[PDB]
There are 2 protein chains.
Amino acid sequence: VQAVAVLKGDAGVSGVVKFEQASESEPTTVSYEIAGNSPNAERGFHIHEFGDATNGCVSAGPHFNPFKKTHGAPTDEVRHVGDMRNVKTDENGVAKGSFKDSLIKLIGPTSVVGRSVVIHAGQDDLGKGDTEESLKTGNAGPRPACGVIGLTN
Amino acid sequence: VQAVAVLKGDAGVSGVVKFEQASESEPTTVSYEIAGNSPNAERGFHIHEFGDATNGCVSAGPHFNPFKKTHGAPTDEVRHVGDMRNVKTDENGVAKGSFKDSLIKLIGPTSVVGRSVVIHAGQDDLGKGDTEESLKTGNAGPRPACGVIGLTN
Ligand SMILES: [Cu+2]
Ligand SMILES: [Cu+2]
Ligand SMILES: [Zn+2]
Ligand SMILES: [Zn+2]
């Protein structure tokens, strides 16, 4: 199964996020290309609950968290399903890469198809900050761009 | 269950399409508000296969047609699942309305969540034209705006 999200906004940040999953129990391969970010930085990158673009990136809602866990690092057992790694940006403000993930799926009751991907203006503290906010959003900050995840082939 | 598609493009046409379905076997209520259309006209309006926005409205693909039927009117037994009525535009080029549909669903194997809605520049002939093209697209013409259908609440 394949899916894709086209990240757009008014802040100079834009990109394309691709998803691929063979079957429900297998990892989903997430690959991305994002331009217009701060250079030489780390930016929060997550799957948000709703594929609702009626209000900028606000209507995407909170991080997709069907299991009601706190915000964490991708390799933490306790994390939101939507918690992806911070994306590293080069000297030109470009983030490009790919990774495999076992909580993110394109198939089944927790499918992210119809949900949203959000790229943040700040670094995600992976739930390790000294605030209650760290356990909710990772203090990743504003949402310069986002895109609804649709089915493709 | 609720879903929504935000229609955008570069042709002056834009809008919001809302979807609501209680359970799989029940009708889905589709409501829409679309601005920037030709005034006093009828414009093709359909669910397209892919929620892929990488290439304008082109990457949406063809009409969502899992049952491999020909293009028809909403009330025809033989129609694509994605075949919605032509939307009528007023003197200001605004299309606003709502209807119920039994082939369009937000739940199950034929769910339109993660797919796309496309508003056309031309009138849909409902599969009644004298061409092979009528049975494919209804000769609805260009795609001034489209939007990926995402989950909301
Ligand atoms: Cu986020
Ligand atoms: Cu169409
Ligand atoms: Zn999170
Ligand atoms: Zn059709």
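The residue numbers of chain B are those assigned by Swiss-Prot, with the residues present covering 2-154 sequentially.
If you check the header, you will see the structure was determined by X-ray crystallography, 1.7 Å.
Just so you know, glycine gets a Cβ as well, placed from its N, Cα and C.
Positions annotated as Zn(2+) 2 binding site by Swiss-Prot, on the basis of experimental evidence: B:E43. Mapped onto three states, the DSSP output places B:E43 (Zn(2+) 2 binding site) in strand.
Non-local neighbourhood of B:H121 (Cu cation binding site): B:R44, B:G45, B:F46, B:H47, B:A141, B:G142, B:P143, B:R144, B:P145, each in the same chain, at least six residues away, with C-beta under 8 Å from its C-beta. DSSP assigns B:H121 (Cu cation binding site) to coil in the three-state reduction, placing it in neither a helix nor a strand. Feature annotation from Swiss-Prot assigns Cu cation binding site to B:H47, B:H49, B:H64, B:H121; the stated evidence is experimental evidence.
The Zn(2+) 1 binding site annotation in Swiss-Prot covers B:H64, B:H72, B:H81, B:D84 and rests on experimental evidence. Around B:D84 (Zn(2+) 1 binding site), the C-beta neighbours below 8 angstroms that are at least 6 residues distant in the chain are B:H47, B:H64, B:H72, B:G73, B:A74, B:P75, B:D77, B:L104, B:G139.
Here the Cβ of B:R144 (substrate binding site) has 22 other Cβ atoms within 10 Å, regardless of which shown protein chain they belong to. Per Swiss-Prot, substrate binding site is recorded for B:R144.
Cβ neighbours within 10 Å of B:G123 (mutagenesis position), excluding its own Cβ and spanning all shown chains: 19. While the structure shown retains the original residue, Swiss-Prot records the mutagenesis experiment B:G123 to K with this note: Does not enable copper chaperone-independent activation.
The DSSP secondary structure for B:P143 (mutagenesis position) is coil. Swiss-Prot gives this note for the published mutagenesis B:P143 to A or S: Enables copper chaperone-independent activation; when associated with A-145 or with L-145.
Annotation of the published mutagenesis B:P145 to A or L in Swiss-Prot: Enables copper chaperone-independent activation; when associated with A-143 or with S-143; the original residue is retained in the structure shown.
Of the candidate binding-site residues, B:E43, B:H49, B:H81, the one lying closest to B:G123 (mutagenesis position) when CA atoms are compared is B:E43.
Taking a Cβ distance under 6 Å to any atom of ligand 4 as the criterion, the recorded positions B:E43, B:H49, B:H64, B:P143, B:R144, B:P145 reduce to B:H64.
Long-range neighbours of B:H49 (Cu cation binding site) (same chain, six or more residues apart, CB within less than 8 Å of its CB): B:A61, B:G62, B:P63, B:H64, B:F65, B:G83, B:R116, B:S117, B:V118, B:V119, B:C147. Looking at B:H81 (Zn(2+) 1 binding site) and B:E43 (Zn(2+) 2 binding site), their Cα atoms lie 19 Å from each other. Contacts of B:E43 (Zn(2+) 2 binding site) defined by a Cβ separation under 8 A and a same-chain sequence distance of 6+ are given as B:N87, B:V88, B:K89, B:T90, B:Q124, B:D125, in order along the sequence. Here the mutagenesis positions are B:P143, B:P145; the one with the fewest Cβ atoms within 10 Å of its Cβ is B:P143.
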